[PDB]
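Presented below is the structure to which this report refers.
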Amino acid sequence: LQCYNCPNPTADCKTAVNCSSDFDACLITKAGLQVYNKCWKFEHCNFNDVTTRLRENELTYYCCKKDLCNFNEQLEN
Amino acid sequence: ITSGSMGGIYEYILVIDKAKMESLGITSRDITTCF
């Protein structure tokens, strides 16, 4: 995954970190200004869980594949 | 006092009122594309 991580709203999450587990997806999420990125867990793409953990009610998200896929602009708009 | 009654009075009143209203709405759209 080795994802960009921003547990707090960050309109351009550039915080790449070496959570460098290999096989697993990242998360990107845009909730308007409330944009989030995480060293997420694979085997997931559940809107209810994302809303829970990220505490967001209108969010749009991708569980993008494997490594470094999850930079902040991958969600358009 | 011009008139009255000697005696005792016991008055006990209990009122309990509880109301709980919950409404939960959700809509989602979730999509795949893989090969």
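Following Swiss-Prot, chain A shows residues 26-102, kept in their order.
We read in the header that electron microscopy, 3.0 Å was used to get this structure.
Heads up, the Cβ atoms here are built off N, Cα and C, so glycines get one too.
Cβ contacts within 10 Å of A:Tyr29 (mutagenesis position), excluding its own Cβ and spanning all protein chains shown: 26. Recorded in Swiss-Prot as a mutagenesis result, A:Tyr29 to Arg carries the remark: No loss of function.
As a published mutagenesis entry, A:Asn33 to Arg or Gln appears in Swiss-Prot alongside the note: No loss of function. Residues within less than 8 Å, Cβ to Cβ, of A:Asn33 (mutagenesis position) and separated from it by at least 6 positions along the same chain comprise A:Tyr61. According to its DSSP assignment, A:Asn33 (mutagenesis position) is coil.
Within the same chain, residues at least 6 positions away in sequence whose Cβ sits under 8 Å from that of A:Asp37 (mutagenesis position) are A:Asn97, A:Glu98. For the mutagenesis experiment A:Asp37 to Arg, the note given by Swiss-Prot reads: No loss of function.
In the three-state DSSP classification, A:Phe48 (mutagenesis position) falls within coil. Here Swiss-Prot notes a mutagenesis experiment, A:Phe48 to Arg, with the remark: Some loss of function. Some lysis.
Its own atom aside, the Cβ of A:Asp49 (mutagenesis position) has 19 Cβ atoms within 10 angstroms in the protein chains shown. Where Swiss-Prot documents A:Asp49 to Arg as a mutagenesis experiment, the accompanying text is: Loss of function. Lysis.
Looking at Swiss-Prot, you'll find the mutagenesis A:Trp65 to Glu noted as follows: Complete loss of function. Lysis. In sequence order, A:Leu26, A:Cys28, A:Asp49, A:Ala50, A:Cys51, A:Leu52, A:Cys88, A:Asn95 constitute the residues six or more apart from A:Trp65 (mutagenesis position) in its chain with CB-CB distances below 8 Å. Following the DSSP three-state reduction, the secondary structure of A:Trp65 (mutagenesis position) is coil.
One mutagenesis experiment catalogued in Swiss-Prot, A:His69 to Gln, is accompanied by this note: Loss of glycation mediated inactivation. All protein chains shown were included, and the count of other CB atoms within 10 Å of the CB of A:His69 (mutagenesis position) stands at 12.
One mutagenesis experiment catalogued in Swiss-Prot, A:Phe72 to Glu, is accompanied by this note: Almost complete loss of function. Lysis. Cβ neighbour count for A:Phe72 (mutagenesis position) (all protein chains, 10 Å cutoff from its Cβ): 15.
Record note (Swiss-Prot) on the mutagenesis of A:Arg78 to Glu: Loss of function. Lysis. When secondary structure is read from DSSP and collapsed to three states, A:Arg78 (mutagenesis position) falls in the helix class. Around A:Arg78 (mutagenesis position), there are no C-beta neighbours below 8 angstroms that are at least 6 residues distant in the chain.
Experimental mutagenesis is annotated in Swiss-Prot for A:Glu81 to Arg, with the remark: Almost complete loss of function. Lysis. The Cβ neighbour count for A:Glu81 (mutagenesis position), using a 10 Å radius and every protein chain shown, is 19.
Proximity to chain B, taken as a Cβ less than 8 Å from one of its Cβ atoms, holds for A:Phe72 among the mutagenesis positions A:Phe48, A:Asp49, A:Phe72, A:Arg78. Cα to Cα, A:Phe72 (mutagenesis position) and A:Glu81 (mutagenesis position) are separated by 10 Å. Cα to Cα, A:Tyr29 (mutagenesis position) and A:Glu81 (mutagenesis position) are separated by 19 Å. Neighbour count (other Cβ atoms within 10 Å of the Cβ, all protein chains): 9 for A:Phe48 (mutagenesis position).
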